[PDB]
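S.K.: This structure is in structure tokens; I'll ask about it shortly.
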There are 2 protein chains.
Amino acid sequence: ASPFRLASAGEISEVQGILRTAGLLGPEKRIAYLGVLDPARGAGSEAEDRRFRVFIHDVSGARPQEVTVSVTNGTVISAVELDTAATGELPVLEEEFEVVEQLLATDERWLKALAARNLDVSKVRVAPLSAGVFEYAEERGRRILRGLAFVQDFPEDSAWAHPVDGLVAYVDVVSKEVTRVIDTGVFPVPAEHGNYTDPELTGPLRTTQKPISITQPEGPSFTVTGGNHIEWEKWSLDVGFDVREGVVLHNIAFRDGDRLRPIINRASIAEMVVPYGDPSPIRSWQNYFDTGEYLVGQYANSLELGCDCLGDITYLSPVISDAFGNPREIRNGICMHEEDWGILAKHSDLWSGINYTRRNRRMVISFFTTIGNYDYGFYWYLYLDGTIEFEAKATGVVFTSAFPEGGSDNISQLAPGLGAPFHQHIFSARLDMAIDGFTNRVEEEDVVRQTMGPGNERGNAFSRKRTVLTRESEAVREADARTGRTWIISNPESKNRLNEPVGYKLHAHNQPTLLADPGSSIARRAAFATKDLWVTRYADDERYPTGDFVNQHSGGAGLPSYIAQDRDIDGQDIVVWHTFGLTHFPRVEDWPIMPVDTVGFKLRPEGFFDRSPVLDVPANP
Amino acid sequence: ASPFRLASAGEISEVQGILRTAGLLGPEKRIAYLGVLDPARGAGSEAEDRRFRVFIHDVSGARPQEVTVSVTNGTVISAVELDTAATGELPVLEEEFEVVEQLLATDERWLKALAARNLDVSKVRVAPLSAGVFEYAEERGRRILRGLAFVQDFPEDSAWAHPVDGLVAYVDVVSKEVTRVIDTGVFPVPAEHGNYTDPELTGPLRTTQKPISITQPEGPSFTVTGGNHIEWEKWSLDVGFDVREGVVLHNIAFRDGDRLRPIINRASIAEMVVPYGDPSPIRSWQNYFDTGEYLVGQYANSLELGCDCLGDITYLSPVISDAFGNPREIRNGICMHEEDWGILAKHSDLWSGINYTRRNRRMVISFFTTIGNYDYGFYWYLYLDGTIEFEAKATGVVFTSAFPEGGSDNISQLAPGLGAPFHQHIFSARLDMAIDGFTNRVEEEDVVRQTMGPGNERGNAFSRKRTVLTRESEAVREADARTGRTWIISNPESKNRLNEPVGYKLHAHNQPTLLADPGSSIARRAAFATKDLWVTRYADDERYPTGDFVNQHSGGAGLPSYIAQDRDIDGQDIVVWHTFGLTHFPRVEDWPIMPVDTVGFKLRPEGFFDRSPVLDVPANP
Ligand SMILES: [Cu+2]
Ligand SMILES: [Cu+2]
Ligand code: NA
Ligand code: NA
């Protein structure tokens, strides 16, 4: 059995039993995060040691613990008590989400604000949002959630169409207490509904769409062994699942001849952040770190056949832990299929008379998560030609507000009285690189303009330069689309047949990075998001670009702390962190449910192979 | 019958008969371009007037003519004799291409250069390339092609693997005369073959690929009436074909309710250019304008079922003219199919309990052309949600050279002794805009960073600004990926229900533009390629960004001449020209046949609709 196998329902039960016995899994305890740790560097030969990391919360108010357990041996390995005013809170628990609306329902200041607006408290939904760190001194050390109100007219109604602006509450969901209710003014609650399944809003449905039928009469070309190890068209990898990061890709390698060559050791989306750009005091605190604060894999959808995934689909059903250590299955949470991808290569040669066409294919590994109004798809793509691509698909319902009658520079209007504040969705990809092994380096490649003159008499020449990043303090880079800037990850000790280092090139989309003022609270907590590319020396405890405890943590943790060590990264075991995201100015077409928008990155081989790696693909059947 | 119908074999025969009779289509004459002209503005009601533009070359040396004919009435409309030293030459003729290798075979300086290299003249292929304009005074007024040599070892051999460097010839293919042979030195002709169908190079073919079967058991969802008028999922357009531009899209419109709303009046790729970045005198003149000099639609492939186009395919077989006015069919030259495109919209709502998923689709219109070693696919995409996208796919065999033993800053090494000079592939899209009619304007939209302070106390705000382009002299714009720069085309006289102008947003890929020194010959001839975005006032005779006669024309023609008129474009009948392209640093994986690389642009609705235009799409079958 592979040490990268998915966690089992049996293993989850053992961890719960090991913690119960040890006295750490009491009845006031809650598991806020559970995941299997990755093997340590070099210990592949040999012996299992399935270890698990656990964050234990305490509903009574006591301090939480970080705990590691070995289930192959059966004991606790370490247990540490946390000072959360110091290192940040544990991730939000599912059961804390509803405490906010239920508490607020009996608070007098909140009842008072709803009565001024003539709203039946039983029709008011409260969205519980992460709190962040701002000026309120009484919140440091406290578990705080903030709450924004929407009206549901009837149980099937889309509450997002009726925001209650000028109102926000803050809640302590350990001591069950409403610290503040802030009421800045009454805004009309917008009246139109946004019910996208109502025949009155959709009109008659189309009858013009005829079916597309995608089938594989002989089955798919990939194999799955061991639960999660994939072999497809010379590719080899392990598909992991963590409750925080979601789908994680391990040991990506390509069979070149009869060498299995490594490419990436671990690939994940290790954080994301959603900052809002509305300076109103009702919303100027809202930023979520979906991955670090909420854990995106916990909210993975179960994907339906023919609706979410089309074709010959193979599913994985990852197991996570509920808040008491009971195993929970996410049935059909990961989809895997191959997809036709047009023409791979084509040439008709006049001089030889040979007409040559080959078709491309990709294999797709995806999952989809839902946190409140947002829906995010995560797609990994492997292509025949050695390309690796990631794509994020953002859909769902926009987060809404009132539209102020004067208009706004930070909000757009979707419908009469209804606004959608400006925001970004920013991702951090963490790529633990292993280009032909662990001795890797990063070069930055710029196009070079040349001046007309001697050596370049017709002024037609142009070139490129590569700059090696040698220390971590040099390795915080920004994009430059105008110079065609890319980054090459190479192995200086592994050469192709032309005696050049083997390499992969990273092509970014060059979207804007974090827009918030550099002195803001969000620029401190989401330092990673202010630059396109960071490179660190690998270390087992440096896993997330924002640190281990994102909820209510001050700034600084994560990447700006790692790179301060100024370690050697020239031909070393390195990690590339790529920031990319969407800047979302909502448009009318985004309402009342939004069409998918996409962002991503890709890596293409750059002299990794000795010639095209797809000469052996056959003429199509 | 629609006035945008494809030209017929009957109409081609009439134009040949009309020219013969008139005495303009002699026996020394050659048709170098023939195409149907677009209807004039406003003359839709009524009456046919199928007119055709013709460029007539003269093999004896006389001056060529530009000629327009009406075939519905049956006479010549105008005939004009051209001074080609003034306005540029006519496009290269197919039959001129081989005159270069056949002439050079009997030239003594060329025989002398091949003998020094021990090459059998019968094994030397000559690639005929456009000449451009450089320092040679004897070429102005002459029809000149330049010639670069490759060795074929046997009739099925890929000549591209064996360039003969240090050698070039120039040829006058009217007077049949080798003006110069330039021999700068002997280079070894690289020895390895590049035969990608040879079992010795491909090894054993894969047996692991299992079939993907894409079928539409009820047929496709689109209809074609009148030969070329398409209706699909509320979209309406006419698919035209011109021998110069290739697939041209007319009258793109969207049925919103029971209004047919126009979006784009004409869309085409109106030019492309391929500049090479190697300062060697053997190649420092090479730049091709595939569209303006060679006519890309003339070399369209016939697309095979299951190989080039997969699924339920409907073909168009456009008719063009050969060099004597005989109709020629391009069987299966245009492919049209619809394609599944993943998830369109998805949200699972906790508060209402509704789970909602819809799938996206796109309709694809494509053709593929082959000029010498290059193969280019042209893809137009229409999506359910109102998005329009163009994608160019570049494949084929790289253009090669010797790799100098010292190495090179402008060439990369593909194989022992074998180089591939750096180059770009740059496209110009011409979009004759008709957003809800012909009163349109262009705004440039930048993200706006805001400083922390009063009004923005937590430093989280950000905004956007729009700048209206009012005169043509203001409308030469460049990209700025760092500010998220996009361009919005709107109709200030057509408002959505929120009373804002309807609009479409142009999203560019922000790749580098023309790299050559601004004083170079290529920067003058390809002025369009030095900026990302140009906007002109519409005029019937302003069709190509490089002018009507690209071959051997001096610089200046086209866009920099049009915009000098400094016309009003604020709410007027306007044309957007978008430059986009690929900067190609060849890699080893590009050899010996290259995987497809892509570049493109898209346009998305920006408050064109009153809400999402895809609420009426049904749950999947
Ligand atoms: Cu958004
Ligand atoms: Cu190229
Ligand atoms: Na590494
Ligand atoms: Na126009």
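Using Swiss-Prot numbers, chain B covers 9-629, in order.
Header entry for method reads X-ray crystallography, 1.9 Å.
Placement of Cβ uses the backbone N, Cα and C atoms for every residue, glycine included.
Grabbed the feature section from Swiss-Prot, which reads as follows:
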type	residues	note
BINDING	B:296-307, B:379-384	substrate binding site
ACT_SITE	B:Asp298	active site, proton acceptor
MUTAGEN	B:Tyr382 to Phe	Loss of activity
ACT_SITE	B:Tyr382	active site, schiff-base intermediate with substrate
BINDING	B:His431, B:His433, B:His592	Cu cation binding site
S.K.: 10 Å Cβ neighbour count around B:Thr299 (substrate binding site)?
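M.R.: B:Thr299 (substrate binding site): 27 neighbouring Cβ atoms within 10 Å.
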S.K.: I want the residues beyond B:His431, B:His433, B:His592 whose C-beta is within 8 angstroms of the mean position of the Cu cation site's C-beta atoms, in chain order.
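M.R.: Near the Cu cation site, the remaining chain residues are B:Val282, B:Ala402, B:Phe430, B:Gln432, B:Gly589, B:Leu590, B:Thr591.
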S.K.: Of the recorded positions B:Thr299, B:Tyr382, B:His592, which ones put their CB under 6 Å from ligand 2?
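M.R.: The ones that qualify, in sequence order, are B:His592.
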S.K.: Would you count the other CB atoms within 10 A of the CB of B:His592 (Cu cation binding site), including those on all shown protein chains?
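M.R.: I get 22 for this one.
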S.K.: Taking Cα atoms as reference points, rank the recorded positions B:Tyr296, B:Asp298, B:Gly305 by distance from B:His431 (Cu cation binding site) and give the first.
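M.R.: For B:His431 (Cu cation binding site), the spatially nearest of the recorded positions is B:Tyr296.
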S.K.: Looking only at C-alpha atoms, tell me how far B:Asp298 (active site, proton acceptor) is from B:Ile379 (substrate binding site), rounded to the nearest Å.
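M.R.: Per the Cα atoms, B:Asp298 (active site, proton acceptor) and B:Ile379 (substrate binding site) stand 8 Å apart.
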S.K.: Rank the recorded positions B:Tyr296, B:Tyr302, B:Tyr382 by how many other Cβ atoms lie within 10 Å of each Cβ and give me the one with the fewest.
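M.R.: Candidates: the recorded positions B:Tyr296, B:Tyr302, B:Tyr382. Fewest Cβ atoms within 10 Å: B:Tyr382.
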S.K.: From the Cα of B:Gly305 (substrate binding site) across to the Cα of B:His433 (Cu cation binding site), what is the distance in angstrom?
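M.R.: Rounded to the nearest whole number, the Cα-Cα distance is 17 Å.
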S.K.: Using C-alpha atoms only, work out the spacing between B:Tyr296 (substrate binding site) and B:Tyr382 (mutagenesis position) and round it to an integer in Å.
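M.R.: B:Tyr296 (substrate binding site) and B:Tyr382 (mutagenesis position) have their Cα atoms 11 Å apart.
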S.K.: Among the binding-site residues B:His431, B:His433, which residue has the fewest other Cβ atoms within 10 Å of its own Cβ?
M.R.: B:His433
S.K.: Rounded to the nearest Å, what's the C-alpha distance separating B:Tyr382 (mutagenesis position) and B:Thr299 (substrate binding site)? Just drop the number here, would you?
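M.R.: That separation, Cα to Cα, works out to 13 Å.
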S.K.: Taking DSSP three-state, what's B:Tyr302 (substrate binding site) in: helix, strand or coil?
M.R.: helix
S.K.: Return only the integer: C-alpha distance in Å from B:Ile379 (substrate binding site) to B:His592 (Cu cation binding site).
M.R.: 17
S.K.: Taking only same-chain residues 6+ apart in sequence, whose CB is under 8 Å from that of B:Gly305 (substrate binding site), what do you get?
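M.R.: Correct list: B:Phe249, B:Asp250, B:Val251, B:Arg252, B:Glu253, B:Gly254, B:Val255, B:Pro326, B:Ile328, B:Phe375, B:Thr377.
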S.K.: What whole-number Å value do you get for the CA-CA distance of B:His592 (Cu cation binding site) and B:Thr299 (substrate binding site)?
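M.R.: One finds 19 Å between the Cα atoms of these residues.
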S.K.: Other Cβ atoms within 10 Å is the metric here; tell me which of the recorded positions B:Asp298, B:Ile379 scores highest.
M.R.: B:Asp298
